[PDB]
Amino acid sequence: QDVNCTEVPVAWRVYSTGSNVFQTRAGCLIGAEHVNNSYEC
Amino acid sequence: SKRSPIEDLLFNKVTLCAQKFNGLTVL
Ligand SMILES: *[C@@H]1O[C@H](CO)[C@@H](O)[C@H](O)[C@H]1NC(C)=O
């Protein structure tokens, strides 16, 4: 939450960097891919 | 903006910092 995540890996490890990283208003999410479609919530 | 003239007038009157400190967050 509320963290620009070019610098998360500063503090079981795949979820710290690498793979695909996404930027949302609340923060950013690691471990999910951002599709271009729209669905029910 | 996708608002209406009345909605636009309303949103321009609500107008009256506090970014983050001492564990104060706004979701
Ligand atoms: C996040 O950081 C990168 C590089 O550190 C910068 O290019 C980007 O504009 C920043 N984004 C925000 C929302 O601060």
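Here chain A follows Swiss-Prot for its numbers: 613-623, 633-662, in order, are the residues you see.
Looks like electron microscopy, 3.5 Å, at least that's what the header says.
Cβ coordinates are placed from backbone N, Cα and C, and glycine is handled just like the others.
Record features (Swiss-Prot):
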- A:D614 to G: Increase of pseudotyped VSV particle production ex vivo. Increase of viral load in hamster upper respiratory tract. Produces more infectious particles when cultured in primary human epithelial cells; increases replication and transmissibility in hamsters and ferrets (MUTAGEN)
- A:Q613 to H: In strain: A23.1 (VARIANT)
- A:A653 to V: In strain: 19B/501Y (VARIANT)
- A:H655 to Y: In strain: Gamma/P.1, 19B/501T, 19B/501Y, Omicron/BA.1, Omicron/BA.2, Omicron/BA.2.12.1, Omicron/BA.2.75, Omicron/BA.4, Omicron/BA.5, Omicron/BQ.1.1, Omicron/XBB.1.5, Omicron/EG.5.1 (VARIANT)
Subset of recorded positions A:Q613, A:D614, A:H655 within reach of chain B (CB-CB under 8 A): A:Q613, A:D614
Rounded to the nearest Å - Cα separation of A:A653 (variant position) and A:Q613 (variant position): 15
Neighbouring C-beta atoms (10 Å sphere around the C-beta of A:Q613 (variant position)): 8
Pairwise Cα distance for A:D614 (mutagenesis position)/A:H655 (variant position) [Å, integer]: 19
Cβ neighbours within the same chain of A:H655 (variant position) - under 8 Å, at least six residues apart: A:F643
Other C-beta atoms that fall within 10 angstroms of the C-beta of A:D614 (mutagenesis position): 12
C-beta crowding around A:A653 (variant position), within 10 angstroms: 10
